[PDB]
Amino acid sequence: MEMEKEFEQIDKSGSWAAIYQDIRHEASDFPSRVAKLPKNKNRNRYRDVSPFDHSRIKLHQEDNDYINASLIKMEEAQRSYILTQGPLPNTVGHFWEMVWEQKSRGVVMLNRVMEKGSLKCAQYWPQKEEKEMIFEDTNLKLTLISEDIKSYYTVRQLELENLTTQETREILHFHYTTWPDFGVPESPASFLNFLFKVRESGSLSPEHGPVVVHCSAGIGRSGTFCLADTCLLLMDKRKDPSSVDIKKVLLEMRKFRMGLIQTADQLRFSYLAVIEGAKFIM
Ligand SMILES: Cn1[nH]c(=O)cc1Nc1ccccc1
Ligand SMILES: Cn1[nH]c(=O)cc1Nc1ccccc1
């Protein structure tokens, strides 16, 4: 079926939970043996969210190459994304090592450091120009260059220096700051505006390594971001845009990381975002 009318048909019939449970039943199951090794317990935020072995990002290190991060490679859309958990106190250095080694231009953050009165990820970037951060375990230096605070999101320019080689690179930090502590946004307008700002920066384009996207677990809000982007790109590429099937695209992405889209409300929000986004594109 088309999307907008499939949408109203699920609303009128109140069957979002049943649609979402079908997706969960059909989703791929692949091994995640490296994630579960005992030496990696303090590298995982949640015991039930792990990268598959076949698609995990490897750190360029011979001691321990593990990080909770997955490469989502979308062949028809010609887009790639790295989805990862919010960094932990003992993985901030690994996080920036990954950004460096994978040649990413941009980092997309969809959570606040504290939500619901608890810490959802480490304070992994500097908040003042004159107070830079040094990650001694991976030999990197990170400096805040500029910050632009808007009503729904903040964009930061950061400098990452590889202290071994003295090479430097400019990284863009795109921080969506207004996702509610509970539920999903009422309108997708600010989320779509944010997606378009990431696109306009070049961070999603083939001349760079894959964008790094995270929330707390790296599957819920993060899944919504890449699902909406890929679906809108496919609607631009194909002769028949009504052929794009958001459930099929989500199942394809779940071949590369488990659990993408965590609730039926996040599924409905993803439909809403693609529907409204397709009208603005034209
Ligand atoms: C929510 N909404 N409803 C409309 O009719 C338009 C939007 N917002 C929007 C913002 C940026 C890009 C695409 C859509
Ligand atoms: C909304 N949208 N997004 C694309 O990439 C292309 C379209 N157009 C469209 C044409 C007929 C039916 C539905 C959508």
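Cβ atoms are placed via backbone N, Cα and C, with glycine included.
For the mutagenesis experiment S50 to A or D, the note given by Swiss-Prot reads: No phosphorylation. Taken residue by residue with DSSP, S50 (mutagenesis position) is part of neither helix nor strand, so it is coil.
According to DSSP, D181 (mutagenesis position) is assigned to coil rather than to any helix or strand. Under the heading of mutagenesis, Swiss-Prot lists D181 to A and annotates it as follows: Substrate-trapping mutant.
Sequence-distant neighbours of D181 (mutagenesis position) (same chain, 6+ apart, CB under 8 A from its CB) are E115, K116. The substrate binding site annotation in Swiss-Prot covers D181, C215, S216, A217, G218, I219, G220, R221, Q262.
The DSSP secondary structure for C215 (mutagenesis position) is coil. Around the Cβ of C215 (mutagenesis position), the same chain contributes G86, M109, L110, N111, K120, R221, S222, each under 8 angstroms and 6 or more positions distant in sequence. Here Swiss-Prot describes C215 to S as a published mutagenesis experiment; the accompanying note says: Catalytically inactive mutant; abolishes sulfhydration.
The active site, phosphocysteine intermediate annotation in Swiss-Prot covers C215.
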Least Cβ-crowded entry, counting other Cβ within 10 Å, from the recorded positions listed as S50, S216, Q262: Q262
If you measure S216 (substrate binding site) to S50 (mutagenesis position) at Cα, how many Å is it? 13
Using a 10 Å radius around each Cβ and all protein chains in view, which of these binding-site residues has the most neighbours: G218, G220? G218
If you measure from the Cα of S50 (mutagenesis position), which of the binding-site residues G218, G220, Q262 is the nearest? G218
